[PDB]
Amino acid sequence: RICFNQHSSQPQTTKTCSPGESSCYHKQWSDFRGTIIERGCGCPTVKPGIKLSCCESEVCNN
């Protein structure tokens, strides 16, 4: 139970996730500074403006 956790793809970081968590999350929104993508373990309620996707499996979230 591993996800990416790196921003708008930067250099790739990954996170072990917490035991039990079998998701991972990719969110994309944008705003004054540009467009953003966050990557983490998950799935967020994901929110006005949103942008969200969740998989189940390893390195999934991209």
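Here chain A follows Swiss-Prot for its numbers: 22-83, in order, are the residues you see.
Quick check of the header: X-ray crystallography, 1.4 Å.
Including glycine, each Cβ sits where the backbone N, Cα and C put it.
Quoted from Swiss-Prot, the note on natural variant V80 to R is: May be a real difference between the Philippine and Japanese populations. Taken residue by residue with DSSP, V80 (variant position) is part of neither helix nor strand, so it is coil. For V80 (variant position), the count of additional Cβ atoms within 10 Å of its Cβ stands at 12 [all protein chains shown].
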